[PDB]
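J.: Structure provided below as structure tokens; questions to follow.
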Amino acid sequence: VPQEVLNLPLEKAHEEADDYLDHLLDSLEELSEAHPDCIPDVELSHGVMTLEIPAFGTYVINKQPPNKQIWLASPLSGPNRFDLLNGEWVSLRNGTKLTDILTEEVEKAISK
Amino acid sequence: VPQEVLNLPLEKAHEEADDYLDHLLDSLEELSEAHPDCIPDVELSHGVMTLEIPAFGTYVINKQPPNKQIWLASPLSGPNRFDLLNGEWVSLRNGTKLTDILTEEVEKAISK
Amino acid sequence: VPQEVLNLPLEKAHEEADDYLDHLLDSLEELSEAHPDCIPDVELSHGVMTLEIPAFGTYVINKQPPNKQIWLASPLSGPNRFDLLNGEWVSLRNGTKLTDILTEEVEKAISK
Ligand SMILES: [Fe+2]
Ligand SMILES: [Fe+2]
Ligand SMILES: [Fe+2]
């Protein structure tokens, strides 16, 4: 029906998890320089980000069917699950920011 | 198995987004009278509500697969996403009520 | 690609609703002893828990596609819907704990 809509420069919105992972990647392979040799590889395959931190292990950040969308598999802090609260990604278990976590775990790996 | 259940006047529950859109429509095509000629059409196609406000443009309210269920496409305030908090629909971005928004945008369109 | 992952004792995570229902069942068929003859049966069919409380009726606890995952059908307090807040299951309508509800409804059935 509504002709007035489809004459706009329309676009489908992004998956809100997709927006974060893309932002995470470039803000991680820019951080893959300030490694001594300690955060060698970042790779976003196809909705799956893999991070290698040889001190801790292999990270897996994952885009997941609901019951809340972003999946953390940390070889240090274990698994966790995140969805939107007020625009940042938040743990279903305790309420901790996803960003805040790999902030610590990366800046510990660089330090140690 | 459990025979005691299926002798009740059973019914499948409604989609909680469906309950809102139905309530929104009649509470909008009742509001499509107090237009000068300024909020001409409301139409709920099949899970898609279309609102025409010629001042701003064509609105689209939409029922969306999870990562949170009701989708706002406002030609004035942009796009947004809503799910249940304590029984009212709330923006994933900032936390604003969906009802509270098209309250303003309609009562501005009538005013101006 | 990432060889370091798949040499771990890997396992797929559980459905967070599944973890609760399993915990609910054994913590209910242990409670199906301290009935006079008043909470006779508990049964978890296949993602569907059925509770018979002859005073009130037949309960149905249910695992549901998102727009929030655990479904309560109480013959006393009506229907409700639950998802994770800070690690416990919470009503979309009002914000009440799922655990807190069948706590009351069971310990009323034993009492009365
Ligand atoms: Fe892992
Ligand atoms: Fe639009
Ligand atoms: Fe029932």
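Throughout, chain C uses Swiss-Prot numbering, with the displayed residues spanning 61-172 in order.
Note that Cβ sites are derived from N, Cα and C of the backbone, with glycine treated the same way.
For the published mutagenesis C:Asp79 to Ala, Swiss-Prot gives the following note: Nearly abolishes ferroxidase activity, slows down oligomerization, impairs resistance to iron-catalyzed oxidative stress, no effect on Fe(2+) delivery and cell growth; when associated with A-82. As a published mutagenesis entry, C:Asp82 to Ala appears in Swiss-Prot alongside the note: Nearly abolishes ferroxidase activity, slows down oligomerization, impairs resistance to iron-catalyzed oxidative stress, no effect on Fe(2+) delivery and cell growth; when associated with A-79. Among the mutagenesis entries in Swiss-Prot is C:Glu93 to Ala, noted as: Impairs oligomerization and iron mineralization. Swiss-Prot documents C:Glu93 to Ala as a published mutagenesis change and attaches the note Impairs resistance to iron-catalyzed oxidative stress, no effect on Fe(2+) delivery and cell growth; when associated with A-97 and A-103. Annotation of the published mutagenesis C:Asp97 to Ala in Swiss-Prot: Impairs resistance to iron-catalyzed oxidative stress, no effect on Fe(2+) delivery and cell growth; when associated with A-93 and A-103; the original residue is retained in the structure shown. The annotation that Swiss-Prot gives for the mutagenesis experiment C:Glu103 to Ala reads: Impairs resistance to iron-catalyzed oxidative stress, no effect on Fe(2+) delivery and cell growth; when associated with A-93 and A-97. Swiss-Prot documents C:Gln129 to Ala as a published mutagenesis change and attaches the note Impairs cell growth and lowers aconitase activity. For the mutagenesis experiment C:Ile130 to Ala, the note given by Swiss-Prot reads: Impairs cell growth and lowers aconitase activity. For the mutagenesis result C:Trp131 to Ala, the note given in Swiss-Prot is Impairs cell growth, lowers aconitase activity and strongly decreases interaction with ISU1. For the published mutagenesis C:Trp131 to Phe, Swiss-Prot gives the following note: Lowers aconitase activity and no effexct on interaction with ISU1. Quoted from Swiss-Prot, the note on the mutagenesis of C:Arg141 to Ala is: Impairs cell growth and lowers aconitase activity.
Thinking about packing and proximity, how do these listed features fit into the structure?
T.: Taking a C-beta cut-off of under 8 angstroms and a sequence separation of 6 or more, C:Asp79 (mutagenesis position) has no same-chain neighbours.
For C:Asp82 (mutagenesis position), applying a Cβ distance below 8 Å and a minimum sequence separation of six or more within one chain yields C:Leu104.
The C-beta environment of C:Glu93 (mutagenesis position), restricted to residues of the same chain at least 6 apart in sequence and closer than 8 Å, is empty.
Mapped onto three states, the DSSP output places C:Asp97 (mutagenesis position) in coil. All protein chains shown were included, and the count of other CB atoms within 10 Å of the CB of C:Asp97 (mutagenesis position) stands at 6.
For C:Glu103 (mutagenesis position), the number of other Cβ atoms no farther than 10 Å from its own Cβ, over all displayed protein chains, is 13.
The Cβ of C:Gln129 (mutagenesis position) has C:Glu76, C:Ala77, C:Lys123, C:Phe142, C:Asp143 as same-chain neighbours under 8 Å, each 6 or more residues away in sequence.
Listed in sequence order, C:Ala77, C:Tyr80, C:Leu81, C:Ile121, C:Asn122, C:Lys123, C:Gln124, C:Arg141, C:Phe142, C:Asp143, C:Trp149, C:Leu158 are the same-chain residues at least 6 apart in sequence whose CB falls under 8 Å from the CB of C:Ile130 (mutagenesis position).
DSSP classifies C:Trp131 (mutagenesis position) as strand under the three-state reduction. Cβ neighbours within 10 Å of C:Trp131 (mutagenesis position), excluding its own Cβ and spanning all shown chains: 18.
In the three-state DSSP classification, C:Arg141 (mutagenesis position) falls within a strand.
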J.: For the mutagenesis positions C:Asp79, C:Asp82, C:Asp97, C:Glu103, C:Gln129, which ones lie near chain B, with a CB less than 8 A from one of its CB atoms?
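T.: So the ones by chain B are C:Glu103.
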J.: Measuring Cα to Cα, how far is C:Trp131 (mutagenesis position) from C:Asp97 (mutagenesis position) in Å?
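T.: Between the Cα atoms of C:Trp131 (mutagenesis position) and C:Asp97 (mutagenesis position), the distance comes to 27 Å.
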J.: Write out which of the listed mutagenesis positions, namely C:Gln129, C:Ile130, C:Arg141, lie with a C-beta under 8 A from a C-beta of chain A, sequence order kept, or 'none'.
T.: C:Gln129
J.: Measuring Cα to Cα, how many angstrom lie between C:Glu103 (mutagenesis position) and C:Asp97 (mutagenesis position)?
T.: 16
J.: What is the number of other Cβ atoms found within 10 Å of the Cβ of C:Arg141 (mutagenesis position)?
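T.: There are 21 of them.
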